[PDB]
Amino acid sequence: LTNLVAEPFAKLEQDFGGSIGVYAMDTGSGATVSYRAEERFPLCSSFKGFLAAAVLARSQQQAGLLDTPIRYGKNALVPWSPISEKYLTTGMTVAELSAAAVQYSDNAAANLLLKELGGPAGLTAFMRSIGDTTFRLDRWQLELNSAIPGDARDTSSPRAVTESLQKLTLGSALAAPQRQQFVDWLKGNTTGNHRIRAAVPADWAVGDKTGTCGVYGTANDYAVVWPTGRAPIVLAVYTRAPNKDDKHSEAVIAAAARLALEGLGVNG
Ligand SMILES: *C(=O)[C@H]([C@@H](C)O)[C@H]1C[C@@H](SCC/N=C\N)C(C(=O)O)=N1
């Protein structure tokens, strides 16, 4: 049931000037679309969605965790912290930091939560605990986005991203209340309107998390999509390019998502 219908991914990545990796799953029939799906690509900020899921998992054993108030100093505010900078003088709860990390890609919020979990190795350990043997987070923020060609640090594959996303949003990796909270945070994302969402009709529900490293044409998005009248679709779209100053493209990500839905026979 893999690639029952071929799609012109190769022409798309050649026009872009780099590499595109796609893995999309129809959770009803099990049919898939797969292109460079087992290659490694930089996660960039997309790790923050899995970070929030790891916080929710811990909250199953710590009933007070989500409402715990976290204060922080000005030294915590790194570039692109649009929510946490408004609460510097007050603090924010763990749940609020998680929402900001998912929905605004807030960097200070993600760093505080990574600390709570035991750093890059702690997030990696959570991913191992749901059966993902590909994901690796290795560095703390900023340098984790270097996107160096051939460097496996801070990478995963489109396939492992999609499989883990399915387990957390639709499967049994989280308890039911935590599962729906993760879905609700993804549905509220504000940074993805020109990526997978641009390929999804307005009357379908959708949640996603983006990544944009800023170098090497490297950017990405993953999403769960609920077309009406059929089972949900889970997909991941990752890009990279050979030269440090190659630009990323949101349009290429949206176009790749459209080809994935077409390959699955989902009318959009
Ligand atoms: C994560 O990928 C980004 C980290 C490295 O800052 C973060 C920033 C935004 S896009 C770039 C912001 N504007 C000028 N540089 C982002 C996202 O929306 O995915 N995540």
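Note that chain A carries Swiss-Prot numbering, so the residues on display, from first to last, are 25-292.
For all residues, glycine too, the Cβ spot is worked out from N, Cα and C.
In the three-state DSSP reading, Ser69 (active site, nucleophile) counts as helix. Long-range C-beta contacts of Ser69 (active site, nucleophile), restricted to its own chain and to partners at least six residues apart, with a cutoff below 8 Å, comprise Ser129, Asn131, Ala134, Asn169, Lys233, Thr234, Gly235, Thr236. Annotation source Swiss-Prot lists active site, nucleophile at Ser69.
Taken from Swiss-Prot, the feature beta-lactam binding site covers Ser69, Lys72, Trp104, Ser129, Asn131, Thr234, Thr236, and the record attributes it to experimental evidence. Classification of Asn131 (beta-lactam binding site) by DSSP places it within a helix.
Note: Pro103 (mutagenesis position) has non-local neighbours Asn131, i.e. same-chain residues 6+ apart with C-beta under 8 A of its own C-beta. Recorded in Swiss-Prot as a mutagenesis result, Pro103 to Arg carries the remark: Increases catalytic efficiency about 40-fold with respect to ceftazidime and reduces catalytic efficiency about 10-fold with respect to nitrocefin; when associated with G-239.
What Swiss-Prot lists as active site, proton acceptor is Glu167. Counting only same-chain residues six or more apart in sequence, none has a Cβ lying under 8 angstroms from the Cβ of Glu167 (active site, proton acceptor).
For the mutagenesis experiment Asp178 to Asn, the note given by Swiss-Prot reads: Reduces thermal stability of protein. When Cβ atoms from all protein chains are considered, those within 10 Å of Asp178 (mutagenesis position) total 25, not counting its own. According to DSSP, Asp178 (mutagenesis position) sits in a coil region rather than a helix or strand.
What Swiss-Prot notes for the published mutagenesis of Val239 to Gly is this: Increases catalytic efficiency about 40-fold with respect to ceftazidime and reduces catalytic efficiency about 10-fold with respect to nitrocefin; when associated with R-103. Counting Cβ atoms from all protein chains shown, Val239 (mutagenesis position) has 20 others lying within 10 Å of its own Cβ.
Cβ neighbours of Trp104 (beta-lactam binding site) (same chain, under 8 Å, six or more residues apart in sequence): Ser129, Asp130, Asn131. In sequence order, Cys68, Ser70, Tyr128, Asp130, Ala134, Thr215, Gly235 are the same-chain residues whose CB sits within 8 A of the CB centroid of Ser69, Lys72, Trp104, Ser129, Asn131, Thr234, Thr236, the residues recorded for beta-lactam being left out.
Calculated from their C-alpha atoms, the gap between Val239 (mutagenesis position) and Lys72 (beta-lactam binding site) amounts to 19 Å.
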